Amino acid sequence: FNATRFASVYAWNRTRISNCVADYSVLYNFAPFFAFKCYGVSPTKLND
Amino acid sequence: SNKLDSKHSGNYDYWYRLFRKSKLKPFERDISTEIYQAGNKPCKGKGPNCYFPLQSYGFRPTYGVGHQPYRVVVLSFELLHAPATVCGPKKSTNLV
Ligand SMILES: *[C@@H]1O[C@H](CO)[C@@H](O)[C@H](O)[C@H]1NC(C)=O
Ligand SMILES: *[C@@H]1O[C@H](CO)[C@@H](O)[C@H](O)[C@H]1NC(C)=O
C-alpha cells in the first residue's frame, strides 16, 4: 500500500503475501478508498 | 424471458443490491437507499468509500445464457394436517 513507484498496468506488479496475520485496519488507515468492491469475500468479513 | 426485459439501446430499469450492513433474514424485505459505510466515515453520497447499496441490473437482447434476463417466480406452501383455502380438482362423494 505504501509504495512510491507503483508499476504501470502493463506490468501489474503483483506481490506474494505469506507467513503473516492479515489485519485489514492497517490497509484501511493508509488509503481513503474510492472503490472497495469485493466479489468472493465480504468487505466486513475479512478478519475472521 | 428475453422479449420483455430487453430492447434496442438497452434497458437499465431493474435493480439489485450488493451492499448491506448485515445478512437478509428469510422472507424479510430491505428496500432502502442508504449508502454503505466503509470504515468510520459518515459519507452520505456516491464516489469515494461511500457506495450506493444497489447497482443496475441492466439488460440487453444480446448477452450470454448466464447473463440473459431470466424470469423467476417462487411458490411457497405450509403443508400439514390442517384446514385448507387451496385445493385441487376432485368431486365430493356422499357420506356413508
Ligand atoms: C506511508 O508511510 C509514511 C511513514 O510511515 C506515512 O507518513 C504516510 O502517511 C504513509 N502513506 C500511506 C499512503 O500509507
Ligand atoms: C416487516 O416484516 C416483514 C416480514 O419479515 C418484512 O418482509 C418487511 O420488510 C418488514 N418491514 C419493513 C418496512 O422492512
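Here Swiss-Prot sets the residue numbers for chain B, with the shown residues being 438-482, 484-534 in order.
Per deposition record, electron microscopy, 3.4 Å.
Backbone N, Cα and C atoms are what each Cβ position is placed from, and that goes for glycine too.
B:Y453 to F appears in Swiss-Prot as a mutagenesis experiment; the accompanying note says: Decreased HLA binding to NF9 epitope. Increased binding affinity to human ACE2. Following the DSSP three-state reduction, the secondary structure of B:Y453 (mutagenesis position) is strand.
Among the mutagenesis experiments that Swiss-Prot reports, B:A475 to V is described with the note: Increased resistance to neutralizing antibodies. For B:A475 (mutagenesis position), applying a Cβ distance below 8 Å and a minimum sequence separation of six or more within one chain yields B:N487, B:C488, B:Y489.
Per Swiss-Prot, mutagenesis B:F490 to L is noted as: Increased resistance to neutralizing antibodies and human covalescent sera neutralization. Within 10 Å of the C-beta of B:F490 (mutagenesis position) we count 16 further C-beta atoms, all protein chains included.
In the three-state DSSP assignment, the secondary structure recorded for B:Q493 (mutagenesis position) is strand. For B:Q493 (mutagenesis position), applying a Cβ distance below 8 Å and a minimum sequence separation of six or more within one chain yields B:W452, B:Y453, B:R454, B:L455. In Swiss-Prot, a published mutagenesis experiment is listed as B:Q493 to Y, annotated Reduced host ACE2-binding affinity in vitro.
According to Swiss-Prot, the experimentally introduced change B:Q493 to N is described as follows: Reduced host ACE2-binding affinity in vitro.
Look at B:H519 (mutagenesis position): DSSP puts it in coil. Here the residue is the original one, but Swiss-Prot notes a mutagenesis experiment at this spot, B:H519 to P: Increased resistance to human covalescent sera neutralization.
On its own chain, B:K444 (variant position) has B:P499 as residues at least 6 apart in sequence with a Cβ closer than 8 Å to its own Cβ. Natural sequence variation is annotated in Swiss-Prot for B:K444 to T, with the remark: In strain: Omicron/BQ.1.1.
Every protein chain considered, the tally of other Cβ atoms within 10 Å of the Cβ of B:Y453 (mutagenesis position) stands at 8. Quoted from Swiss-Prot, the note attached to the natural variant B:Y453 to F states: In strain: B.1.1.298.
Its Cβ placed at the centre, B:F456 (variant position) has 17 other Cβ atoms within 10 Å. Record note (Swiss-Prot), natural variant B:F456 to L: In strain: Omicron/EG.5.1. The unchanged residue is displayed.
Looking at Swiss-Prot, the entry for natural variant B:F490 to S says: In strain: Lambda/C.37, Omicron/BQ.1.1, Omicron/XBB.1.5, Omicron/EG.5.1.
As a natural variant entry, B:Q493 to R appears in Swiss-Prot alongside the note: In strain: Omicron/BA.1, Omicron/BA.2, Omicron/BA.2.12.1.
Here Swiss-Prot describes B:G496 to S as a natural variant; the accompanying note says: In strain: Omicron/BA.1. Note: B:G496 (variant position) has non-local neighbours B:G447, B:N448, B:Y449, B:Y451, i.e. same-chain residues 6+ apart with C-beta under 8 A of its own C-beta.
Each of the recorded positions B:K444, B:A475, B:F490, B:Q493, B:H519 was checked for a CB under 8 angstroms from a CB of chain A; the ones meeting this are B:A475.
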